[PDB]
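K.L.:
One structure follows; several queries about it will come next.
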Protein chains: 12
Amino acid sequence: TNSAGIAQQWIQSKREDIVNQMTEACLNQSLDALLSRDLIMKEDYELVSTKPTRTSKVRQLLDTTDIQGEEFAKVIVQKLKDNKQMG
Amino acid sequence: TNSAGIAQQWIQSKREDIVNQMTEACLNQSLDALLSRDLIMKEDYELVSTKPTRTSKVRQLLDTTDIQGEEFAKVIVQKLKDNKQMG
Amino acid sequence: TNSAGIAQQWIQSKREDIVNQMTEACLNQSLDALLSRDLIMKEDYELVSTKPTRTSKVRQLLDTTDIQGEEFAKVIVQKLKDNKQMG
Amino acid sequence: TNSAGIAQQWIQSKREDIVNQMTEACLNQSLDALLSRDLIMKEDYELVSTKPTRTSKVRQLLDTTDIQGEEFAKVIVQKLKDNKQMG
Amino acid sequence: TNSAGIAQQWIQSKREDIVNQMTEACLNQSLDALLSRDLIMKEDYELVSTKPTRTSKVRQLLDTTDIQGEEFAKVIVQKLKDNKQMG
Amino acid sequence: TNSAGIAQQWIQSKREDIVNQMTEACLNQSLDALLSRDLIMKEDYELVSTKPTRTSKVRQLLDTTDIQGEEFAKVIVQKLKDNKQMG
Amino acid sequence: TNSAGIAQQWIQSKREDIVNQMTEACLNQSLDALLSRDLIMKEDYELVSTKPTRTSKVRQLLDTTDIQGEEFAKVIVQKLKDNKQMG
Amino acid sequence: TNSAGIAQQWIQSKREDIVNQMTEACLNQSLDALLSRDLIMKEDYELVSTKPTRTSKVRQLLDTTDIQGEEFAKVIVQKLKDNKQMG
Amino acid sequence: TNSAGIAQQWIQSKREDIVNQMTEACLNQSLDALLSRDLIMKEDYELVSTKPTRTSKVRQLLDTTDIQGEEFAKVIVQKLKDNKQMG
Amino acid sequence: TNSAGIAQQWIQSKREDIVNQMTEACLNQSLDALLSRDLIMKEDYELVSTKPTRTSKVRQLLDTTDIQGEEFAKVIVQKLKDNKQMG
Amino acid sequence: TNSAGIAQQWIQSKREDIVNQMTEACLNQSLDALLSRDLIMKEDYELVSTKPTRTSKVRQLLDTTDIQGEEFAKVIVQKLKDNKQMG
Amino acid sequence: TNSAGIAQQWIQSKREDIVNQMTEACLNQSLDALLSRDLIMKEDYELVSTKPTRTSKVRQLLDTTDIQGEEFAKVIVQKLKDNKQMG
């Protein structure tokens, strides 16, 4: 609950960093594992994959991160730690 | 009348499948034959061709399918059967 | 139905592996047999063949894998087993 | 007027064929003669020349064919007849 | 006064043609020369440049054509004649 | 019509074989007879003749085989039979 | 103030020329020096770098030229003079 | 001004001929004298020198011919006359 | 004009024969007289003289035959008649 | 932190030089050591390795340099100093 | 698994050395044993064998080394040890 | 700086002459002294040494001359003066 909420909160706590740190591949592989574990429907997936710029593709994931809770978010947190990108 | 209505009804009966089964090319070739036989005006055609995602481009055709009746719809039914996509 | 759905699901179950395991030739020969048996229209084929990177060419096939069902997918599963690549 | 309208209408009458019959060179030489006789502005020319697939490059010309009338279209009709491609 | 009024009236006299004849580049270059000579404020310019379809972008200019009089309109008339598009 | 379509279809039916069976000379002599009978424009001919690998030069012909119909394809079928290569 | 305003005004005074005179390299080097001196944020930079045509990439810079004032614009004026392109 | 404009216009007047008449050496020597007199930046030069076919390398110069005016074009006109190729 | 065009057309009319009939010496002496009368630049000459096989050296001349018109071609026609090879 | 930031800032401070000074081998060896120490994912690596021109391949690395921080950048700074290229 | 992964990792650990140490014959014999044991398809084999420089032919193998895992890589490790080249 | 820049500029000032005046031995000895003093990496050296024609081998050096500055260029200027070739 708490650290579950903190997980997406930490995303929201450092969201400016995710605009900086997350690449397209850091995005698109993270788009993959969500679509792999089916944490996102494809209609929402097409929304992120059609935005023109990186930051436009970033924010659509990160807005969808908030509405989908912790398990959607924890893997993205795990993505940046499995990257060891440490942003 | 009846099967004429059923034709667009069958579209509405399996609309979730058309979100699944219809591609962009299954869309855009179907956009072609409607524009070929002039079953759609170009103002409505530009509406479908400008939506950002596939499903956004799907639903705009499928909403326009209902208001335009059977002959607009029967060719789209014929499109999926001329595809032999069988969705 | 079920294993038919599981076939493209197994693709979606291990999609990160297909980003890893599938080469260009593992891609392009798989593009061939689909185009050989006419499981893909050429407009969708040109979409995959024009993407700049391997992973960009990978994802376009794999997105088209989901919308086209089992027979489109089963041969790609058969491709990796006829490769005996075992990914 | 009439056959002038029929000229671009015949294009719209068989547009699926132009997706089939017209190549890249059948496209790009037709792009040339329009740009030769200045029937197209270069901003519209860059739109066609930047689309990724053939069919994407096809449709942009063919959409621009309708808005530009007969003289823009008659040479394209003459192109397919000077090709003797007879599509 | 009169031909000044007729200039935007001729636009209104053949407005259906401007939905047909005017392209995006015929639009956007005409958007340029108005913004070049500062016949439009940028807030009104952003209104036209954000509409999703061509016809949506067409009508916003053409509605703004009526409220801004002759000098705003005469250059657009001159645009179609400098195009020699003759619509 | 039918066997005319089957002729290029048989090419598409066994396209993996044409990646295997067709050599460079089996390619380039087939490029000759098409250019001899003027079934290909030289702009499309330069596209095939500039690809770096055999298979890259193979696929460009075989993609151009589909868009150009039967008479373009029947001689290539006749080429493999005049070769008596029997692939 | 005045010549500061005139600097971006001169850009707006001859904007049709910048559609003509500015190349991609005249664009992209000008995109560089702005990003070098950090006169543009990268989110706005990705907007220009993703537009499909030259003129689409031109106008996005030139629209961003107006909202960012003189120092953003003076270097672009200096760019065309350091080019000695004299447009 | 006029004959200055006519110089690049004559290029555009007979552009189909330049697709025909200009060789690679007629291209690449013309690429040299532009790069000799520094009428082209090297970023634009690399764009022409990387296109796969002759016509692809032709059109990139000829598109860059229009945006760069007369002095960029007059030497290319002088190139074909110093060639005495008379196309 | 006509027989001037027919001269290189007759080359294109029987190009398969030139793959057959023309030797290396029938090639290289024909390369000489073109270089003697300066109908070819040396950069294009080095292109033909570096291809590995006869047919590779044949096609490079014969492709250069089309872009260089009649006087470049008429001597090659005269070469085969001064040979009295009669191909 | 500071000199860590300055390291990628110095890259951004002299980015026009990196368009000049960095070769393909200065690029591709620098692409190697990043891929050697795994400072880049291969999806981002394929993006740089597929761009057509040097400068297109340059900017994709240099854009990826900013989003990946100091350790990604410090080795590239070390690359130019281990080159002793001193740009 | 681990030393299996380390085997291709050791390749990636010292990849700069493989640019140095591996010759053409150290390459091409290694290309042989992979093609002998059928660890590579011929389409991927033609990709390596067509690159112009040694390092271009090196990197294409070494990129294909990563996507094909351990057994593809272990023999290449065994190749350098059967060479006793000890790089 | 200035004469340092002029040194490679003089190369660019008379580049058509270097296409004329420089032989293969004037090339390859100049390739030697650069490789002797290690002004070129071997990956760039293999690029020049693999081009098929002299002019193809010429331009690759001369393009690499511009990106590598003065000391790379001054010895090539010294090469033509130590030749006393005086081109």
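If you go along the chain as it appears here, the first residue is 1 and each next one adds 1.
So this one's electron microscopy, 4.1 Å, going by the header.
The backbone N, Cα and C atoms fix where each Cβ goes, and this holds for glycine too.
Sharing the feature lines straight out of Swiss-Prot:
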| type | residues | note |
| --- | --- | --- |
| MUTAGEN | I:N20 to D (Swiss-Prot position 449) | Strongly decreased activation of NF-kappa-B |
| MUTAGEN | I:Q21 to K (Swiss-Prot position 450) | Increased activation of NF-kappa-B |
| MUTAGEN | I:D38 to R (Swiss-Prot position 467) | Decreased interaction with NGFR |
| MUTAGEN | I:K42 to E (Swiss-Prot position 471) | Decreased interaction with NGFR |
| MUTAGEN | I:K42 to D (Swiss-Prot position 471) | Abolished activation of NF-kappa-B |
| MUTAGEN | I:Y45 to F (Swiss-Prot position 474) | Decreases interaction with NOD2 |
| MUTAGEN | I:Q68 to E (Swiss-Prot position 497) | Strongly decreased activation of NF-kappa-B |
| MUTAGEN | I:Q68 to A or K (Swiss-Prot position 497) | Increased activation of NF-kappa-B |
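Describe the structural context of each listed feature in the structure shown, including burial, neighbouring residues and relevant distances.
P.N.:
DSSP assigns I:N20 (mutagenesis position) to a helix in the three-state reduction.
Within 10 Å of the C-beta of I:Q21 (mutagenesis position) we count 14 further C-beta atoms, all protein chains included.
Around the Cβ of I:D38 (mutagenesis position), the number of neighbouring Cβ atoms within 10 Å comes to 9.
Secondary structure at I:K42 (mutagenesis position), as computed by DSSP, is helix.
Within 10 Å of the C-beta of I:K42 (mutagenesis position) there are 16 other C-beta atoms, taking all protein chains into account.
Taking Cβ-Cβ distances under 8 Å and a sequence separation of 6 or more, the neighbours of I:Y45 (mutagenesis position) in its chain are I:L31, I:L34, I:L35.
Taking a C-beta cut-off of under 8 Å and a sequence gap of six or more, I:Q68 (mutagenesis position) has these contacts in its own chain: I:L39, I:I40.
In the three-state DSSP scheme, I:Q68 (mutagenesis position) falls into the coil class.
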K.L.:
Rounded to the nearest angstrom, how far is the Cα of I:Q21 (mutagenesis position) from the Cα of I:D38 (mutagenesis position)?
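P.N.:
The separation of the Cα atoms works out to 25 Å.
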K.L.:
I'd like to know which mutagenesis positions lie near chain H: of I:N20, I:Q21, I:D38, I:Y45, I:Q68, which have a CB under 8 A from one of its CB atoms?
P.N.:
I:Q68
K.L.:
List the residues of the same chain that sit at least 6 positions away from I:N20 (mutagenesis position) in sequence and have their Cβ under 8 Å from its Cβ, in sequence order, or write 'none'.
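P.N.:
Within the chain, I:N20 (mutagenesis position) has Cβ neighbours under 8 Å at I:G87.
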K.L.:
Below 8 Å between Cβ atoms and chain J: which of I:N20, I:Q21, I:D38, I:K42, I:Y45, I:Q68 make it? I'm asking about the mutagenesis positions.
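P.N.:
Cβ contacts with chain J under 8 Å: none.
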K.L.:
To the nearest Å, how far is the Cα of I:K42 (mutagenesis position) from the Cα of I:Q21 (mutagenesis position)?
P.N.:
25
